[PDB]
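Enquirer: Here it is, the structure in full.
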2 protein chains.
Amino acid sequence: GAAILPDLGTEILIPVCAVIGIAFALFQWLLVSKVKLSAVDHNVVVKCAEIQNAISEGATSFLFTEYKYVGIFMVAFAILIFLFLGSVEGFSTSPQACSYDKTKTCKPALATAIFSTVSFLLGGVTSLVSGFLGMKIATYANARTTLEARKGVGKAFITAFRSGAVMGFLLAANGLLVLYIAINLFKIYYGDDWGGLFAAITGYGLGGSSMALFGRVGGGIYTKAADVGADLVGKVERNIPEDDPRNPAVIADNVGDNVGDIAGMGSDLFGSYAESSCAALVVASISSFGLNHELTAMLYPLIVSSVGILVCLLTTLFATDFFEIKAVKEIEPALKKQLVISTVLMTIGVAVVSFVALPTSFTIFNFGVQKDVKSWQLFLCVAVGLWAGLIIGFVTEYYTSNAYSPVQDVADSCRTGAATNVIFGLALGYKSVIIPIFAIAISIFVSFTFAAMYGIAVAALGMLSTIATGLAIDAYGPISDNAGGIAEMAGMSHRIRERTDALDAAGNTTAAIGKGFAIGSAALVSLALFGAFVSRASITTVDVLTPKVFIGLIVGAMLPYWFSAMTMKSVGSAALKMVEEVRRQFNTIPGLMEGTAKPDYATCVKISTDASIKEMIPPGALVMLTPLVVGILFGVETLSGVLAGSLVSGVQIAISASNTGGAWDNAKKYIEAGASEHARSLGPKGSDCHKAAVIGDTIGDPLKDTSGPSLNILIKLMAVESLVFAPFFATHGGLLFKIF
Amino acid sequence: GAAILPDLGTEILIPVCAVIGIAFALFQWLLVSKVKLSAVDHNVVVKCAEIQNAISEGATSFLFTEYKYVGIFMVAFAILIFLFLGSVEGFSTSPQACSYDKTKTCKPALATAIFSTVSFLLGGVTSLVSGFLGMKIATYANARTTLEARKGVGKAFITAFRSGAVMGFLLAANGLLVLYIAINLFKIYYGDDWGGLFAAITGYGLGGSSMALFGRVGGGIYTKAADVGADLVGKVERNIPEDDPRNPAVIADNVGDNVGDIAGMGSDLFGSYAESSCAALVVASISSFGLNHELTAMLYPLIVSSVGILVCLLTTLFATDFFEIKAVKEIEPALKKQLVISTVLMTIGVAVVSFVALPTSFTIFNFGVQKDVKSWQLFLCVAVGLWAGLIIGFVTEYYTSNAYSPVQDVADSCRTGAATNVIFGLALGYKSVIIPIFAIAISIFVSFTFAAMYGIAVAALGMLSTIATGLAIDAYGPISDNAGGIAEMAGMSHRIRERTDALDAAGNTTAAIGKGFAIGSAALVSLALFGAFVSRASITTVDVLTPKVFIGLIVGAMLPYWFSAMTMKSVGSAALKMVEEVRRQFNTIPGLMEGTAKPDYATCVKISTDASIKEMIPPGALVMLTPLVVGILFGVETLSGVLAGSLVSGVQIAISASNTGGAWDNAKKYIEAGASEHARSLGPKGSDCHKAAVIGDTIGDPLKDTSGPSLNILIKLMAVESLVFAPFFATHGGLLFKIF
Ligand SMILES: [K+]
Ligand SMILES: [K+]
Ligand SMILES: [Mg+2]
Ligand SMILES: [Mg+2]
Ligand SMILES: [Mg+2]
Ligand SMILES: [Mg+2]
Ligand SMILES: [Mg+2]
Ligand SMILES: [Mg+2]
Ligand SMILES: [Mg+2]
Ligand SMILES: [Mg+2]
Ligand SMILES: [Mg+2]
Ligand SMILES: [Mg+2]
């Protein structure tokens, strides 16, 4: 029953590792501070800092506005959680038999309605902090990356990567510490009722993904309205460089990288980490670990995350200290080495944890039955998710980097115009899904076989065990992106812009890899939650060949398309207005095209701000309302169908959308760099091939930055939301069938 | 027990209705022959005939080439069916107990192996005939429609529509008659073993869809390679009219309409018809109808189809006789009225048939049990499919006709360039899936609840009960497309082309509608076949939450994307070759752009011929091999997951792709016609808006004509293939699990 590592060791180990992670993060923010700049060569440093401030102000301003709406919605929804969950036992204050063991007595369900609302708000707040902190580091390091670019690629790379690491370790450590705290606080009330305790904790993931949904969508709309509008009028119509200070949309564009690609992404991944941890905990809570009250083994998922931070710490040193980039061709291999190193070290890490934090034999809850599991099997569950992640990263890099043929072929197809560029890009994205799906399927088979829903949850966490590194190589990208925009806006040398362009291109690839991990883990966690939901709702079998389940399956499969329709149309409409606005200033403001006059940046920011705040509402509504509407009107069988179908369907469109968009971007970068003869043959900038590439790039903008990455949230959010309201649905739901 | 309609009446009724349909088709073809031309103004009639002969030669030529390969594949695969089905009982010649009644003896499994091979070849040949006949009428009607356009749209409409009705009535009647004959011939052997009789008949739909798959994909690649190449160079680069006789790709483009949009589509719909009928027959064969040997009720689906032929005949008269089109805005409502009338009349026809051909009480096989079912409930099953169809057509028209807001806004977005046009078109397609899915889901729920798999199968057939009319309004479109092609190549009046453009625009909408009907019925029949497969394979329960089923689900959901990756890339690569070749002729043939030298049409025909014949193999292999590979390696429960997954997933991408392509085409047509102030302001032809619209149109070309429409075949083909091989898989499959 007991492991080698005693409960008190666990209670110490977790927050120690968290603090080590925060410590490391602050240490990296410190080093990045060594780069000095102020708005008070010398003219360059002053201009860079002025631009950084405009961006830092715009990003802070939008997030405050966005988080305001989202926080209000957060509060409203929390009221629904309390009400709906409280209504199950008529708000009784009396104890009841345990849902998991009739012979025992548990804390009243109304308590759980209360601690669920508590953990929901905890998660929601931690999610906003995750996004906001990320924006803070990014809007700090961007111009510092620009300035270090004067000294070479390797130096600007380090600044950007150190800064990515700040965000990665802060998110990973803060998310772990809040959960640890919440579990220990909650335990004070629950005592021996670990079932109710971890059922309450489940709201944490629900809160995390709930806020992330609006952050990803809202930020996504803001950024891509500007991106499309700036690039179309500037590069395609007016023949001026990307990020040219004459272009009124450039401030919104570069703000957008921080507000969407950074803030939205940070929340997103926090949601992933939280739901994965919660799912594991919820199944363990009614397995031998939870039933025999064994704290160490019970917190196996948090112990894994803990070691993950230390592993990622050692890994990061390989890129900041033990090596330096001399050639631009070294950048992408550097970033990929981060993944390989962490995966290898963490395979050793998890072996150790599995050896010391688990009994050699235990049981796992398996649809009403205690299944015999061995710790070496649980090691394989974690590890399969971990290696599936590496596989997914390798495949994604293959399809999105311009160092390989798929993207080079897409760039090449620009010789025959924008239409062929788009057909090839679409085809590439569709093609890209094949290996990720097999990886995910293999992970499911292995983990489902060994340890049912617990194994699957713990494979999700395995895929996210190295999340600090993952966030690092991902957050590195938009920082490099802003760095290039700043360089250009500060009229710096063409040689500076070339360095950042190389950093940026690698960042396009790592952003796609980040999305791969998000989609991979969302598939796994959603399946685990789905299985948990099925038990919690007292369903005997989810039989596909029943009218209730099947209509759910086909409708569930349709939801990701509905969601994508909304988000694509929003960006399209906003971008249309942006283009019309940028054109207006070019056509009416005297001397703007000449460099005489100043553009009005604030009107473009307003277009994307208005569009995002308004248009993020319906897609958020669709995802949040779906489980409630289906569960209440149609019942838990039909919701089971919806969950399965949205999972298997949404994953395809998510992967293809992200990779297509990533590919179009790097095909365009390929042409812009002119780093080979083939590349140079499609140039120079302004050529018909380059313009065709830009068309493809801007089509991919909403695909990879608005709809695409948000779909992983649509899937995991509905899953955890369904689990949380399961007792309510199973009691007060299925109405259309009760009355007819 | 017995129905009002006696068994011998049914035996007479069915073929009389087939003969009436064939007679009607010949009559209409006879009327169309009144339009005279020969290649022996007078110059205009002669030029039209020469162009018609070039197209006819090209189309007959490609199909002979394609059908040769496909026929060779068909003979190969027929052998596989014999061996695999034969091997289940070691090719024993001894009768065994009826699986549906242990007290009776049945014909040997070997007989069913033999007769399944026979029905497979029948369906395969019937499918090729359907496609070839369609091509023969279209390549006869095309120039006649052009000549009739001199007298106005109404006259040209009549010619095109009478001709489409020729194809529709031949296909519906020939498919019905062949099935009726095969059943009667097979009955000579099986006698009272109706289980084995109809199990053998299942090969008919298998053969139908097998050949359709290659017809749709091969023809699809052929036509779009040419279409994209012609349009991009001619319209976008060289600023010449669409279908300009100086353009070397134009002949291949117009041959393409006959070879894909007609021959491929004809085979496709035949497969839908065959499979839906076969699906209803198998379930009935072990329900009360087949067990009590009640021929009239057993042949209920064939009686529904027989009455459908007559209903469609009457409906046809409203468009050929009782009304004349006098203005362009009447074309679409006329075509829409065909759907409404046929549906209203067929509702009555089905009520009658349910009244006289069914006992008021009977039982339907329902996963091992006999479920009590009333004739009025079965009427609702057929009717709900019939009505789901109409809904699908109405919302598809809303999303693809430029008479409505969605497409006009797509056109409007061209004002900001090709990138916004594509974002809008993609969003439109995603958005379009919502209502059809709901219609399909409602159809499934109603029919599943009332009569299990039989009800579902019969709902699919209900959706295709008016298939003669469906084919007619669909086939009308490519004929009108050629008509304008010919008008332009013959150098006719601008007013002629304006008329054909109006006809052609409506054809874009009905083509989308036809795909809507194919997808809808594919979903229903695939579900029915999936349910049948499950029983035939002795699966107790398809439980979503098992490792074997779930990996099937997520992999199945990925196949439609893999399929689309291949077909999209094929068209893209072939189009790239086409663009290069068309550019070469304009750039190097002295006098070509001047109209004094003739282009080399044969070279473009060669490029799309070589690409299609080659590239149709891998997507065909993917669909055909998947059930074999999954069934033999992983087993029938995994295959269950694959069937469910490809169904719910493929259906979304099929609908969005077809409607997006349709919308881009008609958005372009709206600009090209300038029939309103808004349309005019996007023009004239050659404007940046028009060119942006052409870019979108050509991206939509492979989406709507190669990948999109073929996915309905991927879905329904795998379902029938799995049912046919079910006893082989159940017995000799799941190898990986057997060795480990
Ligand atoms: K990026
Ligand atoms: K058409
Ligand atoms: Mg951009
Ligand atoms: Mg950016
Ligand atoms: Mg940028
Ligand atoms: Mg980028
Ligand atoms: Mg971009
Ligand atoms: Mg065309
Ligand atoms: Mg055509
Ligand atoms: Mg045409
Ligand atoms: Mg068309
Ligand atoms: Mg076309």
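Following Swiss-Prot, chain A shows residues 2-41, 67-766, kept in their order.
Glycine is no exception: its Cβ is also placed from the backbone N, Cα and C atoms.
Residues or ranges marked as substrate binding site by Swiss-Prot: A:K250, A:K730. What Swiss-Prot lists as Mg(2+) 2 binding site is A:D253, A:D727, and the listing cites experimental evidence. What Swiss-Prot records for A:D253, A:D257 is Mg(2+) 1 binding site, and it gives experimental evidence as the kind of evidence. According to Swiss-Prot, the feature Mg(2+) 3 binding site maps to A:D283, A:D507. A mutagenesis experiment is reported in Swiss-Prot for this position, A:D294 to A, E, G, N or T, and the note states: Reduces pyrophosphatase activity by over 90%. Abolishes proton transport. Experimental mutagenesis is annotated in Swiss-Prot for A:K742 to A, R or M, with the remark: Reduces pyrophosphatase activity by over 90%. Abolishes proton transport.
Looking at the shown structure, can you explain where the listed features end up?
Expert: For A:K730 (substrate binding site), the same-chain residues lying six or more positions away in sequence with a CB closer than 8 A to its CB are A:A537, A:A538, A:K541, A:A683, A:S684, A:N685, A:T686, A:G687, A:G688, A:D691. Mapped onto three states, the DSSP output places A:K730 (substrate binding site) in helix.
Long-range Cβ contacts of A:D253 (Mg(2+) 2 binding site) within its own chain (separation 6+, distance under 8 Å): A:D279, A:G282, A:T724, A:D727, A:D731.
A:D257 (Mg(2+) 1 binding site) falls within a helical segment according to DSSP. The number of other CB atoms found within 10 A of the CB of A:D257 (Mg(2+) 1 binding site), across every protein chain shown, is 27.
Taking all protein chains in view, 29 other C-beta atoms sit within 10 angstroms of the C-beta of A:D507 (Mg(2+) 3 binding site).
DSSP assigns A:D294 (mutagenesis position) to a helix.
Other Cβ atoms within 10 Å of the Cβ of A:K742 (mutagenesis position) number 35 in total over all chains.
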Enquirer: What does the structure give for the C-alpha distance between A:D283 (Mg(2+) 3 binding site) and A:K742 (mutagenesis position)? Integer Å is fine.
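Expert: With the alpha carbons as reference points, the distance is 24 Å.
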Enquirer: Tell me, if you would, which residue among A:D283, A:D294, A:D727 (recorded positions) has the fewest other CB atoms within 10 Å in the structure shown?
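Expert: Candidates: the recorded positions A:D283, A:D294, A:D727. Fewest Cβ atoms within 10 Å: A:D727.
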Enquirer: Out of the recorded positions A:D257, A:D294, A:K742, give me the one sitting nearest to A:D507 (Mg(2+) 3 binding site) by CA distance.
Expert: A:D257
Enquirer: Between A:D294 (mutagenesis position) and A:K250 (substrate binding site), how far is it from one CA atom to the other, in Å?
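Expert: About 18 Å separate the Cα atoms of these two residues.
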Enquirer: Taking the Cα atoms as reference points, how far is A:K250 (substrate binding site) from A:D257 (Mg(2+) 1 binding site) in Å?
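Expert: That comes out at 10 Å between the alpha carbons.
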Enquirer: Between A:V41 and A:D67 there is a gap of 25 missing residues, so what is the CA distance across it in angstrom, to the nearest whole number?
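Expert: Taking the Cα of each end residue, the distance is 14 Å.
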Enquirer: Just the number: how many Å between the Cα atoms of A:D257 (Mg(2+) 1 binding site) and A:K742 (mutagenesis position)?
Expert: 33
Enquirer: Would you mind checking how many other C-beta atoms are within 10 angstroms of the C-beta on A:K250 (substrate binding site)?
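Expert: Other Cβ atoms found within 10 Å: 35.
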